[PDB]
Amino acid sequence: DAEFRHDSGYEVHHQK
């Protein structure tokens, strides 16, 4: 769970 949230967070934080 946390891993996915963190990954998605980092990813989306960058690319937008």
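To match Swiss-Prot, the residue numbers of chain A are left as they are there, and the shown ones run 672-687.
Recorded method is solution NMR.
Every residue gets a Cβ built from N, Cα and C, even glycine.
Here the residue is the original one, but Swiss-Prot notes a mutagenesis experiment at this spot, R676 to G: 60-70% zinc-induced amyloid-beta protein 28 aggregation. Reduced to three states, the DSSP call for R676 (mutagenesis position) is helix.
Annotation for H677 (Cu(2+) 2 binding site): no same-chain Cβ neighbours under 8 Å separated by at least 6 residues are found. Feature annotation from Swiss-Prot assigns Cu(2+) 2 binding site to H677, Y681, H684, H685.
All chains included, 10 other C-beta atoms sit within 10 angstroms of the C-beta of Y681 (mutagenesis position). As annotated by Swiss-Prot, Zn(2+) 2 binding site applies to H677, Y681, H684, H685.
Where Swiss-Prot documents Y681 to F as a mutagenesis experiment, the accompanying text is: 60-70% zinc-induced amyloid-beta protein 28 aggregation. The DSSP secondary structure for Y681 (mutagenesis position) is helix.
In Swiss-Prot, a published mutagenesis experiment is listed as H684 to R, annotated Only 23% zinc-induced amyloid-beta protein 28 aggregation. Listed in sequence order, the residues of the same chain lying 6 or more apart from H684 (mutagenesis position) and placing their CB within less than 8 Å of its CB: none are present.
Within 8 A of the CB centroid of the Cu(2+) 2 site residues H677, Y681, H684, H685, the other residues of that chain are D678, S679, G680, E682, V683.
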